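Worksheet for the structure shown next.
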Amino acid sequence: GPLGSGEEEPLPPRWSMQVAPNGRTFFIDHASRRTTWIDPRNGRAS
Amino acid sequence: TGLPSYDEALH
């Protein structure tokens, strides 16, 4: 998504990114439909 | 904790 939004490290083949109510953003897993606090693009907590 | 598993964060 060059230019039109997308100013960060692209999410892996089966991943996304959405902010939660907890106060921090997580990483959605499309491979198994899940979520995590640590990004897969690298492996560090959001 | 939080972290809305794949089911809630889909709005």
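Sequence positions for chain B are given in Swiss-Prot numbering; the residues included correspond to 227-237, in order.
Determined by solution NMR, according to the entry header.
Just so you know, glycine gets a Cβ as well, placed from its N, Cα and C.
Looking at Swiss-Prot, the entry for mutagenesis of B:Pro230 to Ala says: Abolishes interaction with Nedd4, ubiquitination and internalization; when associated with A-221. The note that Swiss-Prot attaches to the published mutagenesis B:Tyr232 to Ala is: No effect on interaction with Nedd4.
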CB contacts for B:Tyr232 (mutagenesis position) [other CB atoms within 10 A, all chains]: 14
DSSP-derived structure type at B:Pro230 (mutagenesis position), helix or strand or else coil: coil
All-chain count of other Cβ atoms within 10 Å of B:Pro230 (mutagenesis position): 17
